[PDB]
2 protein chains.
Amino acid sequence: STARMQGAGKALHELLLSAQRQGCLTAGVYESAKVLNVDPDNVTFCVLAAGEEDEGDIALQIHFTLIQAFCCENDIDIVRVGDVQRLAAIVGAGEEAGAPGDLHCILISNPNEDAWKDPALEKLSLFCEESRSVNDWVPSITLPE
Amino acid sequence: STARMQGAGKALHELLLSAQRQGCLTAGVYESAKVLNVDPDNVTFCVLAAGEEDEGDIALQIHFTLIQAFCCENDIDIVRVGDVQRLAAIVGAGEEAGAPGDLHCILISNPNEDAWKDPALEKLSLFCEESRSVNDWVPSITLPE
């Protein structure tokens, strides 16, 4: 895989960990929708995730369409991951109350109102900008195993 | 009911008819989500509708939360109606292919790229502005019978 792609997986991986450790990681569609309605101005990155077990989920795809429309109109960087388990493992760092019931959508906000100069976030911001240039608005990232 | 409220029902009723006649009325969540992703800049009004038959529909409420978050962040006037049948009758003007499968969400866009100086639209725009002042972001309108 490309250096850019490998760099994306690492950057997203790192971004997920730092965010959950800083308590600025929102998990699940329901919770993400609340945040987009309550405090959108502080959202800095969005990850949509689904797998073969989700194919045929109409409501979920509508959610992805709505979440994508929002992030794009608000200049929120958004990517997609297809390895839900790999994602569950990463996000599943703290004391899971069983297993993050829903990881189909993940939002990351900045702890402070001002910008969050996180290197991984800037790395992804450039990665998305590049995919956007070829009209790939919700590019997929392959998380490092 | 208040003059303002009665004026809202009439304005929304009129707005619905003019819009469907001008082919700038999008019906249903799926179609509305597509439009918000394809051409949001031309959406001028949003109506969410549901009834007792929808209580317990989780996916639908998430849709309402996402649609509301979008319209609000984009300054799209949004209201809600609880009389689905009354709404079906109004929207059901043309040759229905059975019955508008989904009227839970309705979008209205302006025929031209420029503003749409429709009197009913301006009437509702003021009605929403007033409800917004008392933090009522998705106010309900009672359609005239």
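Note that chain A is numbered according to Swiss-Prot, with residues 15-159 shown in order.
For this deposited structure, the header notes the method as X-ray crystallography, 2.3 Å.
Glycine too: its Cβ is placed from the backbone N, Cα and C atoms.
Long-range Cβ proximity for A:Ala47 (mutagenesis position), meaning a same-chain Cβ under 8 A and a gap of 6 or more residues, is found for A:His77, A:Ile81. Under its mutagenesis entries, Swiss-Prot includes A:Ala47 to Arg with the note: 30-fold reduction in homodimerization affinity and 90% decrease in growth inhibition activity and ability to stop cell cycle; when associated with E-77, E-80 and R-83.
Long-range neighbours of A:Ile76 (mutagenesis position) (same chain, six or more residues apart, CB within less than 8 Å of its CB): none. One mutagenesis experiment named in Swiss-Prot is A:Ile76 to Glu, and its note says 30-fold reduction in homodimerization affinity and 90% decrease in growth inhibition activity and ability to stop cell cycle; when associated with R-47, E-80 and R-83.
According to Swiss-Prot, the mutagenesis experiment A:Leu80 to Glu carries this note: 30-fold reduction in homodimerization affinity and 90% decrease in growth inhibition activity and ability to stop cell cycle; when associated with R-47, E-77 and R-83. For A:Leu80 (mutagenesis position), no same-chain residue 6+ apart in sequence has a C-beta under 8 angstroms from its C-beta.
Swiss-Prot lists A:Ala83 to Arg among its mutagenesis entries, and the accompanying note reads: 30-fold reduction in homodimerization affinity and 90% decrease in growth inhibition activity and ability to stop cell cycle; when associated with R-47, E-77 and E-80. Over all protein chains present, the Cβ of A:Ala83 (mutagenesis position) has 22 other Cβ atoms lying within 10 Å.
Quoted from Swiss-Prot, the note attached to the mutagenesis of A:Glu87 to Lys states: Reduced growth inhibition activity; when associated with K-89. Sequence-distant contacts of A:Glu87 (mutagenesis position), defined as residues of its own chain at least six apart whose C-beta falls under 8 angstroms from its C-beta, are absent. A helical conformation is recorded for A:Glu87 (mutagenesis position) in the three-state DSSP classification.
Experimental mutagenesis is annotated in Swiss-Prot for A:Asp89 to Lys, with the remark: Reduced growth inhibition activity; when associated with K-87. A C-beta separation below 8 Å, combined with a sequence spacing of at least six in one chain, links A:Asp89 (mutagenesis position) to none of the other residues.
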Secondary structure of A:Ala47 (mutagenesis position) (DSSP, helix/strand/coil): helix
